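Quick notes on the structure that follows.
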Amino acid sequence: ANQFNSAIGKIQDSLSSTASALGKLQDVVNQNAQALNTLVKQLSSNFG
Amino acid sequence: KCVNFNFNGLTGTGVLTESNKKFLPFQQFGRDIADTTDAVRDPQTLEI
């Protein structure tokens, strides 16, 4: 009981102190952001 | 309302709504992170 309850508390402290553990999902948002922004910015290019 | 708007610098079609944004006296229009114009100032009177 003291091992599990303390382990869950460490997860809550790890997620609050370290925000880079979720970067796996943040990359999906970043890949979408870079893809959506690039497709819009190509409208300004002259393409010759 | 949906209208075709041209103030002195560009052509475009959209809905114009006055906002609380503040432009510098020498700043004509402005663009977003996508390099598309989201705002324009009245060339005649002072409106944003």
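So for chain B, numbering is Swiss-Prot's, and the shown residues are 537-584, in order.
Backbone N, Cα and C atoms are what each Cβ position is placed from, and that goes for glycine too.
Listed in sequence order, B:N540 are the same-chain residues at least 6 apart in sequence whose CB falls under 8 Å from the CB of B:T547 (variant position). B:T547 to K appears in Swiss-Prot as a natural variant; the accompanying note says: In strain: Omicron/BA.1.
Around the Cβ of B:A570 (variant position), the same chain contributes no residue under 8 angstroms that is 6 or more positions distant in sequence. In Swiss-Prot, the entry for natural variant B:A570 to D states: In strain: Alpha/B.1.1.7. The structure shown retains the original residue.
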